[PDB]
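Colleague: Encoded as structure tokens, here's the structure I'll be asking about.
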Amino acid sequence: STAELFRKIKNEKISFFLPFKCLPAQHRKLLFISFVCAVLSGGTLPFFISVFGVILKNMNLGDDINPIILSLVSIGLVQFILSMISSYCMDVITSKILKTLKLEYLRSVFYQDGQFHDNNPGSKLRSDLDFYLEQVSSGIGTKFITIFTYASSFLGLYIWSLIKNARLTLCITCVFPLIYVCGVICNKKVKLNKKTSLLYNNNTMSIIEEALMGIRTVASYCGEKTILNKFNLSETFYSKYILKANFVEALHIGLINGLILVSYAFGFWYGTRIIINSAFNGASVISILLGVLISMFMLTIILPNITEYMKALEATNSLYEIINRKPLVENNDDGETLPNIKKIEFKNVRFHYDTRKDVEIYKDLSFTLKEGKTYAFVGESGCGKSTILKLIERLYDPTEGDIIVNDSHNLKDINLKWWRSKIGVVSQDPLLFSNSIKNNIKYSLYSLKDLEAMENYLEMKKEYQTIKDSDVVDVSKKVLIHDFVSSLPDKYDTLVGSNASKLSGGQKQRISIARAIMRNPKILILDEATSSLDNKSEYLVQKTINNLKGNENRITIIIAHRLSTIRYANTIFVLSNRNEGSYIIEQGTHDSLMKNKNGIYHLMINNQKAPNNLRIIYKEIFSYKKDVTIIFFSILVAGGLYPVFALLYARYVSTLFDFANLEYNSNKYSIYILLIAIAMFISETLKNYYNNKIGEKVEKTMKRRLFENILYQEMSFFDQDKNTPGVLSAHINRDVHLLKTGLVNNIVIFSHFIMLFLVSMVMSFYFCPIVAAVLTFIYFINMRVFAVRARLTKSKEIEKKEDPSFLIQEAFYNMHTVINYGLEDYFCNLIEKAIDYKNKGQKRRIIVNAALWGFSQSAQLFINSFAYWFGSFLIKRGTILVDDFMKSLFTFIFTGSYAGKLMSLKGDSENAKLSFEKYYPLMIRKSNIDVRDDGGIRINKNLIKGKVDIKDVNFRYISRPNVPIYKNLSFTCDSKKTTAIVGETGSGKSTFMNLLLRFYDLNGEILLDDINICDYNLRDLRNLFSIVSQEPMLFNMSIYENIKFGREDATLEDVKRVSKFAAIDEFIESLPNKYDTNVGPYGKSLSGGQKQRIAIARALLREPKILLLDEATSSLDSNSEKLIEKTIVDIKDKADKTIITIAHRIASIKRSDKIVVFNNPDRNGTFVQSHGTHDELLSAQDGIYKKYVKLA
Ligand SMILES: O[C@H](c1cc(C(F)(F)F)nc2c(C(F)(F)F)cccc12)[C@@H]1CCCCN1
């Protein structure tokens, strides 16, 4: 509501002048012109309406109308022109301020403190800005000035009507407060139910996602239906509450079209009463009612524009605070500068992350750096040398340390600009621009050449070309890139690729090295200079760096990661942190640091050295007969009895200028209006409600089919990539709500529209055929051939989608490269390439789009005037009477207006019809693995031993049909004896389980009691197993139901019993709602041990004839570990249970009766190698069991 935001803004006092401040003084009054070019056009209707009654008095009495027509059309023309001016003004102003705020935002982005660069990652900002623009590019345009026109019209109409007659309109305007009251009272009761409706939807969302993620656990226990039931029981409440909301939503709508007619009737009635009591004519009564009515219409169209304007205001306040965010590390020029940089001293460098405020990395980084020295440094792959170079560059500052230089001055006194100026940097990867080869090289010295002109006298702009192509030649010859660049065509012309994508990487690193060399730093630094080079080119680069022109004044720090290239070094401060801070463990030269001791550096140098589909829907819709016929009848009644108002209004005008027999006529004609209103109420009520009552059922019978078919689909369908839970949950919600909102909201509208367009047109021919043909021709050539709004919105939206669309995107991925140089060189390379291409097309676009809007506001006036002229023309020569014309006219006009009114309620029809074909196969797609298909032998769960056998297997996934996984497996497990499996970790041990449970089918042969697997009625085959994953999963149901998952019929006492083996049934008796406390989503409200014990209890409740473990106690404490192992051995002691395990401790393997082993000689599969160690013969020959006892 507007009052909400008004009370909000009342206290902070945002300036309503705020968007209009990035403007010169010239645009202060080009704006002001449009103030007066949009108040005059509000004083138009008070003239038309004030002559409206006089025209009718003048036509049905004999006299002529010609002066008033010419008095009117001139005002129409000046309205056209005054409407044409304002568009051209306002759009230009908006484009200007829109450009300028963007160009301020880019600058403010380039002045973040380094920490903020890490806080908000990159392209998010690029995705934010544009969004805010489309909240303000189309929210302060012409639809701001449309306020004042309507306000002026309101004031003029009401006050003129009041001075002409006051008691009448006072007696009329006493019904509209009751509309506002009903509106708020209905809005309350709508929100109160809508929020509960929303509340009962996220539950279903969770039930879908959490169930699709952990899919195979559902298939193993066969717990499909106990999710469907919860889904339906949560869906029904949503349906009923949203229908209760739609009822009140439709009642108010159907009501507002009922009181306006009472207003008309009482108005005319009291008018005739005062006319009779007079002894003020009748021409002064037709206008008062229309004035008071269209006056209070403008208060329904002003407010959305105010909302959008406040929205633009808050959007701009959400951006100027970004532009007014100050960094801590400023690139000012207030800092001083030494003659040259001497003796950069470090001492106790301390710093923590501003995000994580309890983690330190450095303690005592401290050493000296003075000109004329050579060095060599190396760090581990987790040091944070990035932090070191960032602090050299001053992206951050320490917390306790110091950057003392020359033992007299800290870095804070030194100019950051001068500091980065005299530092050549090279980084890890070649992520460079796409301008050209040389332009990455000659633009560097700008960072210094600005100083030639900034402190001297803009001469900076002209000295760009002054740096010629001289140094590229020699700096290319040095790094040996001269050979290649002089070989391929377009030597210094073929640009470095799009975001550095065309040429080789190491050669782009040579370009970076040339940048560092050419910019003439007093301190030339390199970091990861030679990270991934070959031998000879690296050595030549080394020879280039250590012996540049005049190496007596420089500090040639180098950080390589190959240890055969740290040969020369005045000192090698290699460090370690073994964790609250590093410290330099190693100190010395290359020769006196490897042979020093058997230390860390010693180890380092040692190691390296079609239409059917939709008539499905229509078939579904053509079965609920009790709700189709009612909608049909309401459509008939509305379409039939709205036009009757027109020719009941005409007869009431023609009978007004007859002083005789007036009382009876009034008493007879007002009552029909009353009755028609009482019918229209009920019609619009029962029309806008069963629409949604039919919309609901199609959704909640399609969602059922989808979510019921998806569960039974085989596992290979889920193994694919596109079959992701996110997209599959996105479909079921979005496209189904579109099938509701899109389709049935565009089958009723067409029917009602066609009903009106037939009945009104036909019984408009019958009274005056000569006028109707003209009118239809006019509106035909106007709408379907000169669609002003269509062409306007098209020409808008095409060019509103939008080389400023190319440089901006690639200028953020290289945000670390722009800091090497280039801060304003691309502040002033986008202004040009914007302004050059805006205006040249903008002129034509805006002049056309302003003329087309100025035409649209003053078209009905000319048509109406022409109609009145053509009507009073024929009547003079005695061809048609007056009443027939009035009847043929009012019906057409009012019905056209109403038909255009309700037409603007459609929804998205095409995209829903499109998506229905996307997801139609899924509710019908064949899976060829169905738990329901029960053709096969039943597994009676009493005659079972558990003898598994493997004849031969050669299996491979379809995800890659190139990697063999099994090379002729063969082993057995006889009866009620453990068979442990010890092998290489990651060799694919936990895959045979999936084969056994028919998650995949067969290039291999598995037997159960010497019987094939495909003849078992697999529901029962999954009824006598129980697995244990690495981590179980706990759904959002109760602990009672989590344990009872799979088997619905079970007592709480049995749960208390089987919960004893897991030894967890004491913690549960430590809090209220013991077997009722609902765990959180994904089991995030409990521990890991509790989770596994609950999973074990769930597996044991079923009385599983065969057990299948996997990674028993990978992370549990010894207590729960030995309790579990106690359960294992105790349950092995009894018969009637064959167990198979995959352990990682001899503590359990000692009880193994046969220990089968898998090996991986070469990466092409596995096969059995060992059998029968049974803890006695650990290695009579070679094996891995010896390894897994001597390591254990
Ligand atoms: O049919 C009515 C209508 C009124 C007026 C008014 F009298 F205010 F100048 N002008 C309309 C115009 C006009 F072009 F502005 F004259 C076009 C279509 C409908 C108009 C309104 C339009 C908005 C939806 C309700 N009917």
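Counting starts with 1 at the first residue shown.
Cβ atoms here come from the backbone N, Cα and C positions, even for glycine.
The feature ATP 1 binding site is assigned by Swiss-Prot to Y353, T355, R356, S381, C383, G384, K385, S386, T387, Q428, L1086, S1087, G1089, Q1090. Taken from Swiss-Prot, the feature Mg(2+) 1 binding site covers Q428. The ATP 2 binding site annotation in Swiss-Prot covers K502, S504, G506, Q507, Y957, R960, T985, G986, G988, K989, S990, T991, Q1030. According to Swiss-Prot, the feature Mg(2+) 2 binding site maps to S990, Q1030. For the mutagenesis of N60 to Y (Swiss-Prot position 86), Swiss-Prot gives this note: Decreases ATPase activity. The structure shown keeps the original residue. Where Swiss-Prot documents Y158 to F (Swiss-Prot position 184) as a mutagenesis experiment, the accompanying text is: Increases ATPase activity. Here the residue is the original one, but Swiss-Prot notes a mutagenesis experiment at this spot, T173 to A (Swiss-Prot position 199): Increases ATPase activity. According to Swiss-Prot, the mutagenesis experiment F297 to A (Swiss-Prot position 331) carries this note: Results in less ATPase activity when stimulated with mefloquine or halofantrine, indicating the role of the residue in mefloquine and halofantrine binding. Swiss-Prot documents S856 to C (Swiss-Prot position 1034) as a published mutagenesis change and attaches the note Decreases ATPase activity. Swiss-Prot documents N864 to D (Swiss-Prot position 1042) as a published mutagenesis change and attaches the note Decreases ATPase activity.
Show me how these features fit into the shown structure, please.
Modeller: Annotation for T387 (ATP 1 binding site): spatial neighbours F351, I361, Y362, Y396, criterion Cβ-Cβ under 8 Å with sequence separation of six or more.
Around the Cβ of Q428 (Mg(2+) 1 binding site), the number of neighbouring Cβ atoms within 10 Å comes to 13.
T985 (ATP 2 binding site) falls within neither a helix nor a strand when secondary structure is assigned with DSSP, and so counts as coil. Around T985 (ATP 2 binding site), there are no C-beta neighbours below 8 angstroms that are at least 6 residues distant in the chain.
Other Cβ atoms within 10 Å of the Cβ of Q1030 (ATP 2 binding site), summed over all protein chains shown, number 10.
Non-local contacts of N60 (mutagenesis position) by the CB criterion (under 8 A, 6+ apart in sequence, same chain) comprise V653, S654, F657, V882, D883.
Within the same chain, residues at least 6 positions away in sequence whose Cβ sits under 8 Å from that of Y158 (mutagenesis position) are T169, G291, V292, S295.
Sequence-distant contacts of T173 (mutagenesis position), defined by Cβ-Cβ distance under 8 angstroms and a gap of at least six in the same chain, are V292, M296.
Classification of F297 (mutagenesis position) by DSSP places it in coil, neither helical nor stranded. Listed in sequence order, the residues of the same chain lying 6 or more apart from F297 (mutagenesis position) and placing their CB within less than 8 Å of its CB: none are present.
Sequence-distant contacts of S856 (mutagenesis position), defined by Cβ-Cβ distance under 8 angstroms and a gap of at least six in the same chain, are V788, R789, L792.
Neighbour density for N864 (mutagenesis position): within 10 A of its CB lie 16 other CB atoms from the protein chains shown. Secondary structure from DSSP puts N864 (mutagenesis position) in a helix.
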Colleague: I need the most crowded of these binding-site residues: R356, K385, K502. Count other C-beta atoms within 10 angstroms of each C-beta and give me the top one.
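Modeller: Its Cβ has the most other Cβ atoms within 10 Å: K385.
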Colleague: Report, in whole Å, the straight Cα-to-Cα distance of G1089 (ATP 1 binding site) from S990 (ATP 2 binding site).
Modeller: 21
Colleague: Including all protein chains displayed, how many Cβ atoms other than that of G506 (ATP 2 binding site) lie within 10 Å of its Cβ?
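Modeller: There are 19 such Cβ atoms around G506 (ATP 2 binding site).
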Colleague: Between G988, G1089, which of the binding-site residues has the fewest other CB atoms within 10 angstroms in the structure shown?
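Modeller: Counting other Cβ atoms within 10 Å of each of the binding-site residues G988, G1089 gives the minimum at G988.
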Colleague: If I restrict to non-local contacts, at least six residues apart, and a C-beta distance under 8 angstroms, what lies near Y353 (ATP 1 binding site) in its own chain?
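Modeller: In sequence order, the residues whose Cβ lies under 8 Å from that of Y353 (ATP 1 binding site) (at least 6 apart) are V359.
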Colleague: Pull out the binding-site residues from the set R356, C383, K385, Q428, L1086 whose C-alpha sits within 10 Å of the C-alpha of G988 (ATP 2 binding site).
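Modeller: Qualifying among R356, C383, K385, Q428, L1086: none.
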Colleague: From the recorded positions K502, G506, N864, pick the residue whose C-alpha lies nearest to the C-alpha of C383 (ATP 1 binding site).
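Modeller: Result: the closest of the recorded positions to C383 (ATP 1 binding site) is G506.
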Colleague: Take the C-alpha atoms of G506 (ATP 2 binding site) and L1086 (ATP 1 binding site) and report the distance between them in angstrom, rounded.
Modeller: 52
Colleague: Pop the Cα-Cα gap between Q428 (Mg(2+) 1 binding site) and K502 (ATP 2 binding site) into the table, whole Å please.
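Modeller: So the Cα of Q428 (Mg(2+) 1 binding site) lies 18 Å away from that of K502 (ATP 2 binding site).
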